[PDB]
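**Student:** First the structure, which I've put down as structure tokens, then a few questions once you've had a look.
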Amino acid sequence: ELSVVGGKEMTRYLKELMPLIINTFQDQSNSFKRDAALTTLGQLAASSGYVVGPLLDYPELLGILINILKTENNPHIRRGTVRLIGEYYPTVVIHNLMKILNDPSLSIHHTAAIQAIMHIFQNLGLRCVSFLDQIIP
Amino acid sequence: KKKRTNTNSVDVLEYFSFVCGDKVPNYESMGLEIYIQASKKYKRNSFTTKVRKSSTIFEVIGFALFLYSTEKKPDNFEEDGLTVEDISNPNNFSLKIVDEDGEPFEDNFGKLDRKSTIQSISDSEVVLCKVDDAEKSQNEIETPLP
Amino acid sequence: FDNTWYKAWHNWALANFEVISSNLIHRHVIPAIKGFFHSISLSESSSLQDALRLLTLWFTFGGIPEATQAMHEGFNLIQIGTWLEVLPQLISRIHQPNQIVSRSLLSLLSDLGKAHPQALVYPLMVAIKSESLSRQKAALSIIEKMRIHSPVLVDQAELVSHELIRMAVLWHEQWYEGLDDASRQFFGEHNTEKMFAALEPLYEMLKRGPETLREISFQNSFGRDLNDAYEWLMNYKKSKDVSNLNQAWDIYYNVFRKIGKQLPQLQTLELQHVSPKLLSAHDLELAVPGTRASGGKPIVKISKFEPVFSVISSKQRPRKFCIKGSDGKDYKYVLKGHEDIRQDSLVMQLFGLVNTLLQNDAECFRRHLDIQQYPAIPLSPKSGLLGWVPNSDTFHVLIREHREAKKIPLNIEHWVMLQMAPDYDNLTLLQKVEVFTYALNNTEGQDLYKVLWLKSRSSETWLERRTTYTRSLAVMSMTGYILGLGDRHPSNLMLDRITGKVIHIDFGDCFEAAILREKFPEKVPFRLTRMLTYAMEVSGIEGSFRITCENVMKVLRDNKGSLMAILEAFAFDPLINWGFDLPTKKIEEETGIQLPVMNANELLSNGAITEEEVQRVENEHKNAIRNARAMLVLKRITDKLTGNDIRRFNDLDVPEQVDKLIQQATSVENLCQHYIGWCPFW
Amino acid sequence: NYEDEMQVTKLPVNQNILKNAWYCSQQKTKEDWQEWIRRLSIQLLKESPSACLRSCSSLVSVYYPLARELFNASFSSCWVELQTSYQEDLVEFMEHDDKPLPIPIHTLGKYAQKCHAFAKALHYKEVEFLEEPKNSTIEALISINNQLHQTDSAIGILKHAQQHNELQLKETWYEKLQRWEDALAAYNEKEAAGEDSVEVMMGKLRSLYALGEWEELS
Amino acid sequence: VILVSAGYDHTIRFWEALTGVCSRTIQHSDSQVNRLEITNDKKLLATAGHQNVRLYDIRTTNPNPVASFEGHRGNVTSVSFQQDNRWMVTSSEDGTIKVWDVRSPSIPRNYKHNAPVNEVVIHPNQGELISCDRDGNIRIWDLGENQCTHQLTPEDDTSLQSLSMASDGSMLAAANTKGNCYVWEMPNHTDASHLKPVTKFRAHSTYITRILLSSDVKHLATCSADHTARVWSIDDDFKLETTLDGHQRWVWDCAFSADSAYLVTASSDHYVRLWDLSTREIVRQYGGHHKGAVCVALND
């Protein structure tokens, strides 16, 4: 959960690290300790959000790699972890409009009805360009 | 005779009447523009009076499937599918000076039979698509396009 | 005295197992392997390979109760489990002549084949369709176990085994194409009393007739007479055979002209007209018509599919699409017609060798690939159920959409051959070399780039679909050699419209293509169609042959010792692969190298009856046209790629098994030679 | 009966004149360019893509297919225009022209990349690497493909073109020892490289390091 | 005089080697162009089919087959005539070296090669045939013995396209397909004859068609796929006497007229040139061809 809310604090991130960076003392990470460290790889991509490249470096994303003690043994089975990650071209676009303009959060939903009757003046048009779009539009 | 019911002689060599002996078979000498001698030109396997110069070349699947050599002109210039005359080869008129008469392709081909110039010595013409459209259009009953 | 590392210490239970092949007493002392196989059946030992040799090369010994109670009950200690595999091998191995310990293991297999027949029963769905007679009787009494074990699931898959064998291909095109060649050599040969029953067993069949509504009726309703002009060939052959000459002179005829006029309506079918039985199943449980892989899936139904199928598209004609599996998932399939699913089962088994030895490999497993188990069951011992071919596109339409988009014929080569050559007929090796290297210098196949390079769609899906394929020439390139089947034909050399990966399809014959095919001894690894195998990747197979150097090296030696022994039991593949795999390197240059390993003639004329069975010659000589062509994979995997052939023995290692392919898709003209399937594309 | 819709065409002179007016300034072209790609929006006279990008939402993502509509239509018209095809000077609209109208920027295609240096065009360079596999274009291909890590065929076309093309000198000892390969022969390519100014050459120094040994570098 | 021949074009045009125009103007088909030579009597000339010999009596211009002789798979690798002229002794692409009486339509003897005979010639003693096998084994087949052995491999596995022996019994010279021209030396004998190694050359760096050691045995006119009409005198001049190149030539043999001063470039280039060997200059270039020429007849 603290991987999900680690923005909405960094401290929900950093402290989550010390109840792994000190479980590290005795226990091992590889368990999910690979996916709780891969939801870390998330969210490490996306180090542009988990504020180590943006907000403050927060000495963080580097308490990540050696909290898996990834020292002497680092390769191979990454392969065992691709395993855990599982023309009338003018009318392909006459639609790519309406494909994109199908947007839920439109500024004006009149710029999904303005732009529609700018296809309905129109192809409404070829009644084949209504049963292709204006069943799904 | 039985010379009508062997291998390719009910699938391809049916209209020929082989039980019928030589005039219900009047034979056939086709010779190429790759007859590059005059001594082994296509000597198989006659005309049934009934089936045309649609005979003749489809025996060049039936002279390439009873003398193992005169090469298999492929397969789409023979015939398409083993019934009749060659939609890029005709027959053409022989005279009596072995002149390779190109123009007057309407005595032997598909339009009439190759019992239409009495002679068991003819050559042929080359098609440049002048010959393919006044012969498949006179032949939509003699190129059975099953 | 074991008590450690038990797999390597089982490479031991195996020198005693292979060595002792009554003698210590050895009837004991088998016990080194038999309890030590039970130390490794852990899972790292899944190798079924050496598990068969124990029950294969014990089914051959039989022998005393330590047979079951300490060996087979040692198995019955763990479990079936892993016998989800080799069950098509166990429906071939059906008379073993001691039944007394083996019915008892077939009882045991009634229990083995009573737990997960729920998955397979489909080796018994085949089994009852063919005879096995006295040992199909056992297979029929094992149905008693299936009829206890929900008779709901076995009866559904049976409904359809049948409703598909009742549907299989057609019936009336099939019967009139299995009269087409029968009483043909009976008429103009004579075969006489031979093909006197090649139309008699078609009569039976139309014993049910004017059968199913609007097709097994519209062909016997105006085919009421399509019988009356057989029973003149029946009587009077008994009595005149030159007066009633004139009946295979006629009945032959009448319906042929009907067969062609009946091959342009054989594609869009029904089903309201032949099978409204497979019309009405709608939903069975117990379909799993291509799932069957694990269970995470739980046995796919059929919730069907078009009455009105869409057929191949070939001569054979077994309905290819998709039969809606309920796992809402259209089951891809092309049925299979008049065949052999112990060839495509060994075509999945052996794709099961090999990807499990592609898993095991070095780098070459981070850069991992595996050649795709093609989905097929045997519907008759002569039929099947194949599987849609899953995206692609084969080298004939794969050279179409170039020449489609490009507009330059396939003839132009065989027309730049009707220009250079009269054609190849007669035209010895420096010549075929000649009119090869002028119908080529001209010629360019930059096409694999151009078609790459339409997708591409990253300008690097070019790379990504190749840098998939690059490694996918390499894999089934080296695969298609050491094994065989190379099959040069453009339906074999299939591309992917999906990833771009290795597609073999239309699997010819277990052994290689030179001592085939006689359309030339074609000796090449496989082809170089070179700029479609070159403009694909940088320098014509050099970062790619870097990659055949990876696969060859790995699959030269990675356990090649065994691996081998039970890939040899394909040495004696009982019925299908006996059957289909002797008359394997095509028997047109084989039978003929040693007619007189043994005798054959002058013992079949001097005993009253000793020909029936004579065996030895001819049936253990077809087993020694085998043990003189099989000792001869083993002696063709030790002096060419461990892999025998040339002058150049020793082993030939990486470089010399690395050149044994750069020699053979450049040396020599032997790449030229094949033809109708060679289809000389730069 | 509906479909009274040419509806697609219309070529833009005057308008290629107003694009020609703002190319001196913008130089971060994505401001007045995108203003004008709303005017390369106005296909004709009327359309659904024309009075369409009068939208207020106007996104760069509808503007990219619609920057080939008043352009595959006015396009091959050098009227102002292919006179202004390159100018011009974030560069990723281009790639849809492409396979099916070609455009020039091939030889200079080092320029088809230097604007964004990445070396994104490993196929308009791979079209120039087989065009003619030149002695300096094969090794420039052994460079931009250690980047793509396709070295596994850039020690293909380096072991091919060390065998095939002539027999080279400075890229062969450095991708052989990258990598067992030439370990001690790239070091016996120090015994025929103590004449080449040993020092920097790292092929001859690495298999002392590539490989302990640190005794030859002590 | 006589020569001839045709290539892909398939145009048996006999011209004369001491003149300038065309002897004998017959187009050729229904096969290649294996064989277009005049037969030991130089009159019944082979034009060659699926082992078809159809002996067209050079004297009588334009005939009709006169004396078939057909029957053996493939095409007569070479129609030598056991000078008796009684024996044809055809080495075909089939294999079996039968051994045709070319004065009766029958095959009187047989002997099999396993690895499509490559070379045949007669030693002129009547007791010889020095029949060669794609392995290369010169298997000395004497014409009254049925002997495999004696067999000797000059070069293993690469095909012996081409065996040239002399009219004496003092040579041979043997060149493989690779164009590696082993020179052996025959104890002129009957039945046995030991092959004793002068010099493997490089033919040719490229591919040999047939190296005739002249009517003279003075040269070694070595012709190739790479277009060269080389002549190589007998003693030490087994070291280059000539490199004669040209344009698609692919000259497919050599011949010597009646003083070793005329080389003939049988090439698919349109031209059968009667050069001037010791003089290397095209003295007589024949147009009488739609396209090429192969092999070939120059019985002055």
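By the numbers in Swiss-Prot, the shown part of chain E spans 3-302.
Structure method, as recorded: electron microscopy, 7.9 Å.
Just so it is clear, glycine is given a Cβ too, placed from its N, Cα and C backbone atoms.
One mutagenesis experiment named in Swiss-Prot is E:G138 to D, and its note says In LST8-3; abolishes repression of RTG1-RTG3-dependent gene expression. For the published mutagenesis E:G146 to E, Swiss-Prot gives the following note: In LST8-2; abolishes repression of RTG1-RTG3-dependent gene expression. What Swiss-Prot says about the mutagenesis result for E:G171 to E is this: In LST8-5; abolishes repression of RTG1-RTG3-dependent gene expression. According to Swiss-Prot, the mutagenesis experiment E:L300 to S carries the annotation: In LST8-1; abolishes repression of RTG2- and RTG1-RTG3-dependent gene expression.
Thinking about packing and proximity, how do these listed features fit into the structure?
**Tutor:** Under the DSSP three-state reduction, E:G138 (mutagenesis position) is assigned to coil, being neither helix nor strand. There are 23 other Cβ atoms within 10 Å of the Cβ belonging to E:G138 (mutagenesis position).
Sequence-distant neighbours of E:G146 (mutagenesis position) (same chain, six or more apart, CB under 8 Å from its CB) are E:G129, listed in sequence order.
Of all Cβ atoms in the shown protein chains, 18 besides its own fall within 10 Å of the Cβ of E:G171 (mutagenesis position). A coil conformation is recorded for E:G171 (mutagenesis position) in the three-state DSSP classification, outside any helix or strand.
The number of other Cβ atoms within 10 Å of the Cβ belonging to E:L300 (mutagenesis position), over all protein chains shown, comes to 25.
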**Student:** Looking only at DSSP and grouping its letters into three states, which state does E:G146 (mutagenesis position) belong to?
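**Tutor:** Where E:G146 (mutagenesis position) sits, the three-state DSSP reduction gives coil.
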**Student:** Rounded to the nearest angstrom, how far is the Cα of E:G171 (mutagenesis position) from the Cα of E:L300 (mutagenesis position)?
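**Tutor:** Taking the Cα atoms only, E:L300 (mutagenesis position) lies 22 Å from E:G171 (mutagenesis position).
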**Student:** Under a three-state reading of DSSP, tell me whether E:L300 (mutagenesis position) is helix, strand or coil.
**Tutor:** coil
**Student:** In angstrom units, rounded to an integer, how far apart are the Cα atoms of E:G138 (mutagenesis position) and E:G171 (mutagenesis position)?
**Tutor:** 20
